[PDB]
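A short worksheet on the structure shown next.
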Amino acid sequence: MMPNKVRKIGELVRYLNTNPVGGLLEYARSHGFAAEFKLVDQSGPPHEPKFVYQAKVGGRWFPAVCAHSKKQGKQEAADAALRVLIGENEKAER
């Protein structure tokens, strides 16, 4: 059968409702991109450690978020990342 791989943006929204990290990995894995969650910078007080995380998807670096912890940073980035992708397709001519 014909391999039909369409932009299933609706399921990216399901990941916002479930697990953003897995969704960002899913989007990349299906689109031939690599999803790299790296820590950019760590600048924050001892009581509020600020971790700047950025999602490197292929040759793009987006987004850049600053969370209160490492596990948070991954998720905050992935959440925003999917929302970028979704927002890019909504009202898009591309």
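The residues of chain A that appear here are 708-801 by Swiss-Prot count, in order.
According to its header, the structure was obtained by solution NMR.
Note that Cβ sites are derived from N, Cα and C of the backbone, with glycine treated the same way.
Taking DSSP states H, G and I as helix and E and B as strand, the domain 'DRBM 3' (726-794) has 30 helix, 23 strand, 16 coil. Marked as domain 'DRBM 3' by Swiss-Prot: 726-794.
In this structure, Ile716 (mutagenesis position) is part of a helix by DSSP. Taking Cβ-Cβ distances under 8 Å and a sequence gap of 6 or more within the same chain, the neighbours of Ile716 (mutagenesis position) are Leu792, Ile793, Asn796, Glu797. Here the residue is the original one, while Swiss-Prot reports the published mutagenesis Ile716 to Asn with the comment Disrupts the bi-partite nuclear localization signal and abolishes nuclear location; when associated with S-719 and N-723.
Recorded in Swiss-Prot as a mutagenesis result, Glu718 to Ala carries the remark: No effect on nuclear location; when associated with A-721 and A-724. For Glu718 (mutagenesis position), the same-chain residues lying six or more positions away in sequence with a CB closer than 8 A to its CB are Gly730, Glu733.
For the published mutagenesis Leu719 to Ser, Swiss-Prot gives the following note: Disrupts the bi-partite nuclear localization signal and abolishes nuclear location; when associated with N-716 and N-723. Counting only same-chain residues at least 6 apart in sequence, those with a Cβ under 8 Å from the Cβ of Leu719 (mutagenesis position) are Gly730, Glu733, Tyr734, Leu789, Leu792, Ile793.
According to Swiss-Prot, the experimentally introduced change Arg721 to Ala is described as follows: No effect on nuclear location; when associated with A-721 and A-724. Non-local neighbourhood of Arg721 (mutagenesis position): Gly730, each in the same chain, at least six residues away, with C-beta under 8 Å from its C-beta. Look at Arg721 (mutagenesis position): DSSP puts it in a helix.
Around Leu723 (mutagenesis position), taking its Cβ as the centre, 15 other Cβ atoms fall within 10 Å, counting all chains. Swiss-Prot lists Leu723 to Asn among its mutagenesis entries, and the accompanying note reads: Disrupts the bi-partite nuclear localization signal and abolishes nuclear location; when associated with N-716 and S-719.
Under the heading of mutagenesis, Swiss-Prot lists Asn724 to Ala and annotates it as follows: No effect on nuclear location; when associated with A-718 and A-721.
Around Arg801 (mutagenesis position), taking its Cβ as the centre, 4 other Cβ atoms fall within 10 Å, counting all chains. Here the residue is the original one, while Swiss-Prot reports the published mutagenesis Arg801 to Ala with the comment Abolishes interaction with TNPO1, TNPO1-mediated nuclear import and nuclear location.
When the Cα atoms are compared, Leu723 (mutagenesis position) and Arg801 (mutagenesis position) turn out to be 23 Å apart.
Note: the Cα of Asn724 (mutagenesis position) and the Cα of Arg801 (mutagenesis position) are spaced 25 Å from each other.
Around the Cβ of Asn724 (mutagenesis position), 8 further Cβ atoms fall within 10 Å across all displayed protein chains.
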